[PDB]
Amino acid sequence: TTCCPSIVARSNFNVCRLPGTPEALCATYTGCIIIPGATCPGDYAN
């Protein structure tokens with residue numbers, strides 16, 4: 001599950017993913033995160 005700290009981080013994440021970039025790289029590129037669960041925390045609400 002991906003969680004993002006802000007809307008713009010998420011928007012940048014989704015663009016990063018368009019070419020097929022691994023989520024882990026899109027995460028460090030944006031400040032988004034990968035968690036094993038499905039429940040994003042309040043500070044990664046987007």
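This entry, so its header tells us, was determined using X-ray crystallography, 1.0 Å.
Even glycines carry a Cβ here, placed using N, Cα and C.
Counting every protein chain shown, the Cβ of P22 (variant position) has 11 other Cβ atoms within 10 Å. In this structure, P22 (variant position) belongs to neither helix nor strand by DSSP; it is coil. Under its natural variant entries, Swiss-Prot includes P22 to S with the note: In isoform SI.
With a 10 A radius on its CB, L25 (variant position) counts 11 other CB atoms from all the protein chains. For the natural variant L25 to I, the note given in Swiss-Prot is In isoform SI.
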